[PDB]
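Colleague: Okay, handing you the structure first.
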Amino acid sequence: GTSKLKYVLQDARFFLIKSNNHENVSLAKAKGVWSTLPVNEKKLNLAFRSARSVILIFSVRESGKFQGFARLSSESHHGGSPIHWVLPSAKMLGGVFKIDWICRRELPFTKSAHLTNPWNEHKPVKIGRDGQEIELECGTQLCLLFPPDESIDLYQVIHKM
């Protein structure tokens with residue numbers, strides 16, 4: 001079903017995350033963590049305190065697809081277990097966010113061609129720099145396009161809200 005998913009997405013904020021390689025998204029899916037440059041770290045920390053759910057929607061550059069989406073469970077923090085990201089300097093990155101995956105399945109851009117993002121000049125939602133915010137209605141419909149991930153139980157997610 002999709003009802004618990006819709007509950008998690010109610011009044012959420014959504015951000016497009018662009019990774020330059022699959023290895024970083026795989027690390028994020030295995031460890032439940034993400035890290036971004038300071039300019040985006042500041043925006044995500046502001047958003048985390050402002051909204052019931054902040055959703056990161058991931059796309060590997062040149063993959064033609066999204067690779068899933070996750071909900072922030074923390075603000076960024078330093079001093080944790082060092083993550084071996086593939087950098088295309090490690091000191092340039094900000095803190096580490098903890099995330100709970102909502103969907104680990106892929107969605108091809110061809111399936112989202114009808115969704116435009118008002119916060120990026122109404123360009124197709126696939127288009128956007130790393131960190132681009134996706135307006136509520138677009139973001140909700142984008143997440144609902146993904147194939148359901150029957151491996152995930154949103155009961156745990158709902159209780160952190």
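Indices start at 1 and increase along the chain as displayed.
We read in the header that X-ray crystallography, 1.5 Å was used to get this structure.
Placed from the backbone N, Cα and C atoms, the Cβ positions cover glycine too.
Sharing the feature lines straight out of Swiss-Prot:
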type    : residues                                         : note
BINDING : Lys18, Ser19, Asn20, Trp34, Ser35, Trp85, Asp130 : RNA binding site
MUTAGEN : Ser19 to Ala (Swiss-Prot position 362)           : Does not affect ability to influence alternative splice site selection
MUTAGEN : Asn24 to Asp (Swiss-Prot position 367)           : Abolished binding to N6-methyladenosine (m6A)-containing RNAs
MUTAGEN : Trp34 to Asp (Swiss-Prot position 377)           : Abolishes RNA-binding and ability to influence alternative splice site selection
MUTAGEN : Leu37 to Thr (Swiss-Prot position 380)           : Reduced binding to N6-methyladenosine (m6A)-containing RNAs
MUTAGEN : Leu44 to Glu (Swiss-Prot position 387)           : Does not affect ability to influence alternative splice site selection
MUTAGEN : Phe66 to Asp (Swiss-Prot position 409)           : Abolishes RNA-binding and ability to influence alternative splice site selection
MUTAGEN : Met92 to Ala (Swiss-Prot position 438)           : Reduced binding to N6-methyladenosine (m6A)-containing RNAs
MUTAGEN : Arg129 to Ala (Swiss-Prot position 475)          : Reduced binding affinity for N6-methyladenosine (m6A)-containing RNAs by 100-fold
MUTAGEN : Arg129 to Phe (Swiss-Prot position 475)          : Reduced binding affinity for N6-methyladenosine (m6A)-containing RNAs by 9-fold
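For each feature listed, report its degree of burial, its nearest neighbours and the pertinent distances within the displayed model.
Modeller: DSSP gives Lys18 (RNA binding site) a strand state. Applying an 8 A CB threshold to same-chain residues 6+ apart, the list for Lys18 (RNA binding site) reads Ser59, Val60, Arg61, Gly128, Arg129, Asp130.
In the structure as shown, the Cβ atom of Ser19 (mutagenesis position) sits within 10 Å of 23 other Cβ atoms.
According to DSSP, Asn24 (mutagenesis position) sits within a helical segment. Of all the Cβ atoms in the protein chains shown, 21 others lie within 10 Å of the Cβ of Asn24 (mutagenesis position).
Cβ neighbours within 10 Å of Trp34 (mutagenesis position), excluding its own Cβ and spanning all shown chains: 25.
Within 10 Å of the C-beta of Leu37 (mutagenesis position) there are 12 other C-beta atoms, taking all protein chains into account.
Counting only same-chain residues at least 6 apart in sequence, those with a Cβ under 8 Å from the Cβ of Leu44 (mutagenesis position) are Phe15, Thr36, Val54, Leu72, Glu75, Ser76, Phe97, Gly131.
DSSP assigns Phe66 (mutagenesis position) to a strand in the three-state reduction.
The C-beta environment of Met92 (mutagenesis position), restricted to residues of the same chain at least 6 apart in sequence and closer than 8 Å, consists of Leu37.
Note on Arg129 (mutagenesis position): other Cβ atoms within 10 Å of its Cβ, all shown chains, come to 9.
DSSP assigns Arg129 (mutagenesis position) to coil in the three-state reduction, outside any helix or strand.
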Colleague: By the count of other Cβ atoms within 10 Å, pick out the sparsest of the binding-site residues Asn20, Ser35.
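Modeller: Fewest other Cβ atoms within 10 Å, among the binding-site residues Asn20, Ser35, is found for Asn20.
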Colleague: How many whole Å apart are the CA atoms of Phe66 (mutagenesis position) and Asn20 (RNA binding site)?
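Modeller: So the Cα of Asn20 (RNA binding site) lies 12 Å away from that of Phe66 (mutagenesis position).
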Colleague: Calculate the distance in Å between the alpha carbons (Cα) of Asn20 (RNA binding site) and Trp34 (mutagenesis position), and round it to a whole number.
Modeller: 14
Colleague: Could you say which of the recorded positions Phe66, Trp85 has its Cβ with the most other Cβ atoms inside 10 Å?
Modeller: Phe66
